[PDB]
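Colleague: Before I ask anything, here is the structure I am working with.
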Amino acid sequence: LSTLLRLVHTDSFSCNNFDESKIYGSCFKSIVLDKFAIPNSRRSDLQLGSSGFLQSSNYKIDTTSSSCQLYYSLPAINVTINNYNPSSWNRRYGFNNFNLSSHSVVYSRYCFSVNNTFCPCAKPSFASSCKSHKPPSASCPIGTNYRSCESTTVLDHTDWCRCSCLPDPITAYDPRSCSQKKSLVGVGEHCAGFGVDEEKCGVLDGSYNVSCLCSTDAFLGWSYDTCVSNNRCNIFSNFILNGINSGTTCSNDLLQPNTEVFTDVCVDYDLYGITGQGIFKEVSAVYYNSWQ
Amino acid sequence: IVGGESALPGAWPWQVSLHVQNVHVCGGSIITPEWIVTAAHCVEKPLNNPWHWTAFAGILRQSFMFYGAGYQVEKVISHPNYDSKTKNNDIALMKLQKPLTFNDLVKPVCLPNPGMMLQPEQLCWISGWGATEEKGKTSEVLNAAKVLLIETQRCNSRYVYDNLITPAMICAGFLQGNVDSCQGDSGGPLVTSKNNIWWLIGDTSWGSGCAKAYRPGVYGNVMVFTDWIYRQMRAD
Amino acid sequence: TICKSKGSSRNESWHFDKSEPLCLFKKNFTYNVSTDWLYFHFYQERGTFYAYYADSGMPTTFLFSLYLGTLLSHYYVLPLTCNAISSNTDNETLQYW
Ligand SMILES: *[C@@H]1O[C@H](CO)[C@@H](O[C@@H]2O[C@H](CO)[C@@H](O)[C@H](O)[C@H]2NC(C)=O)[C@H](O)[C@H]1NC(C)=O
Ligand SMILES: *[C@@H]1O[C@H](CO)[C@@H](O)[C@H](O)[C@H]1NC(C)=O
């Protein structure tokens, strides 16, 4: 660990539920390393315990076990960020790459979880009989649940149709009437997916000949921010242990280094588990094999 | 009224029941023993007649409703600026022959003075004989509940009441639903607690559904018409 | 055990572990694939297990030692299931003495 902190420029290093001094001279059976970039605006949200966006939608650090945190830096001259959305249902209906800018990281602001029956599509026959505020309708693949839209009678209007998830899933008036529900990620998994605006998904007057594709503006709940500071990028890493004083993986710092030999001087040697005393003299040999 | 608790006797001593054809059809509110406030759309033709009506006061239950009630029903007064296709100025005044004697559980509500600085999200009470099912069947006891006043600029959103709210119209209830009025609550008194004094600021006009989401209540703004009410005081 | 080239009907499956358990010694060694024989020496002493191996007809060389603290009792050779070892197509035989 000393060589790791020396070679890689370490800005901060702490450990929760464990002592840093106890790491020197111990053996851990396994170590899990979770690393990701640090946003400049929301860096303070990386504290141990906070109701921030990073801990509630991107990655949460469990405090019920002994772990360690390391904030380090890296020269921003050769830093590239590969963005991806770990959402299945969002990518299924036509999600693509962000392609915003370089040296920028995207953090999710809201997380929504759905079951295996949701579809950002309304019923064509139901949406056709809506002369006022007709929602867009299209066809869904085999097996889903279309948008719940009902036509309610008014004083003079008889074609006023309402739907669910209005106006937006972030500020929905009735969350219980919408299919997608806001969920909080725990420890181990990723974000379920971004928000989906049903008003911007699909086309108008579709005779079951087009899938449910949402525009790029229909996805909400994320923000991009730069990560350049003093021509460098800050990266956070979390080391999770799996056992104390048990495991083949130990610390090499608490061992005996490989010193330099000395000729024509009486020296005490500890060569290959065999101890003794004597003088060393350099000579040319050819009878030494690989294992000998 | 859906999702409301039973009203104990001597709690809302201003519930006046208007019964036509020997059955209660609409409610009302009493401010003075000579005038009763009710809905104007329910008093239209051919029901716009001085006779064929009955006023009941102090009836804590529908079981006691039988032969024998208050004074005779006089002529009805409607706002000339009211319309049928467009809901506007839905206020009606009913006159009685004999004055309403103030009994033990009888207390008229006070008219709202022009200028009160009402809270935007203020808790108010709605009491009457409503329903708790699909359009209901009848109502045998008083049902009362509490609601909130939705903002005018928020209730007329493009998804609920786009261009369907007049300056003399307010919304009471919950946006999520499950608490609202239903069919049969014509003239439901909308009273609020301000400085330990109850004020009547709303009047049931119409609605969509019963205790449903995205469909708040609809009430009339009496404060605009209060002066017109005083006009009736200048008439009789 | 199955063969990589000219695979059999079934698949190689001798252990079921979702994750890698705690191992004590892991290395990789090389040998000449053109040889015709291979020699192995396995034994244990004072709870320490030694290994030796050789390619040609020569005395074996050191491979490794392992400390276990327990006396092992059984060894086994997994049969090879392949579509080429059969004498119908290649006339080859497996030998492990
Ligand atoms: C010893 O060599 C074998 C064969 O090259 C290695 O097994 C491969 O390991 C890689 C990485 O885990 C896998 O992607 C391959 O599928 C494995 N191939 C086979 C045939 O198993 C093994 O990892 C090497 N051992 C060490 C310690 O390096
Ligand atoms: C003895 O001394 C000489 C001269 O100082 C030196 O070169 C030599 O290495 C020494 N030998 C030992 C065994 O110390």
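Think of each number as a place in line: the chain as shown, counted from 1.
According to its header, this structure was worked out by electron microscopy, 3.1 Å.
Placement of Cβ uses the backbone N, Cα and C atoms for every residue, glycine included.
These came from Swiss-Prot, pasted as-is:
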- B:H41: active site, charge relay system (ACT_SITE)
- B:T86 to A or S (Swiss-Prot position 341): No effect on catalytic activity or HKU1-CoV viral entry (MUTAGEN)
- B:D90: active site, charge relay system (ACT_SITE)
- B:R154 to A or T (Swiss-Prot position 409): No effect on catalytic activity. Reduces HKU1-CoV viral entry (MUTAGEN)
- B:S157 to A or N (Swiss-Prot position 412): No effect on catalytic activity. Reduces HKU1-CoV viral entry (MUTAGEN)
- B:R158 to A, K or V (Swiss-Prot position 413): No effect on catalytic activity. Reduces HKU1-CoV viral entry (MUTAGEN)
- B:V160 to I (Swiss-Prot position 415): No effect on HKU1-CoV viral entry (MUTAGEN)
- B:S186 to A (Swiss-Prot position 441): Loss of activity. No effect on HKU1-CoV viral entry (MUTAGEN)
- B:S186: active site, charge relay system (ACT_SITE)
- B:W206 to A (Swiss-Prot position 461): No effect on catalytic activity. Abolishes HKU1-CoV S protein-binding and viral entry (MUTAGEN)
- B:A213 to P (Swiss-Prot position 468): No effect on HKU1-CoV viral entry (MUTAGEN)
- B:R215 to A or K (Swiss-Prot position 470): No effect on catalytic activity. Abolishes HKU1-CoV S protein-binding and viral entry (MUTAGEN)
Colleague: Are any of B:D90, B:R154, B:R158, B:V160, B:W206 (the recorded positions) within 10 Å of B:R215 (mutagenesis position) when you go C-alpha to C-alpha, and if so which?
Modeller: B:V160
Colleague: Whole-number Å distance between the CA of B:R154 (mutagenesis position) and the CA of B:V160 (mutagenesis position)?
Modeller: 10
Colleague: Counting Cβ atoms within 10 Å of each candidate's own Cβ, which of the recorded positions B:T86, B:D90, B:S157, B:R158, B:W206 comes out highest?
Modeller: B:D90
Colleague: Can you tell me the CA-to-CA distance separating B:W206 (mutagenesis position) and B:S186 (mutagenesis position), as a whole number of Å?
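Modeller: B:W206 (mutagenesis position) and B:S186 (mutagenesis position) have their Cα atoms 8 Å apart.
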Colleague: Rounded to the nearest Å, what's the C-alpha distance separating B:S186 (mutagenesis position) and B:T86 (mutagenesis position)? Just drop the number here, would you?
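Modeller: Computed Cα spacing between B:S186 (mutagenesis position) and B:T86 (mutagenesis position) is 17 Å.
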Colleague: What does DSSP say about B:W206 (mutagenesis position): helix, strand or coil?
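Modeller: SS state of B:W206 (mutagenesis position) = coil.
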Colleague: Counting other Cβ atoms within 10 Å of each residue's Cβ, which of the recorded positions B:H41, B:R154, B:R215 comes out lowest?
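Modeller: Across B:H41, B:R154, B:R215, these recorded positions, the one with fewest Cβ atoms within 10 Å is B:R154.
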Colleague: Among the mutagenesis positions listed here, B:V160, B:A213, whose Cβ has the fewest other Cβ atoms inside 10 Å?
Modeller: B:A213
Colleague: In whole Å, note down how far the CA of B:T86 (mutagenesis position) lies from the CA of B:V160 (mutagenesis position).
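Modeller: Cα-Cα, rounded: 17 Å.
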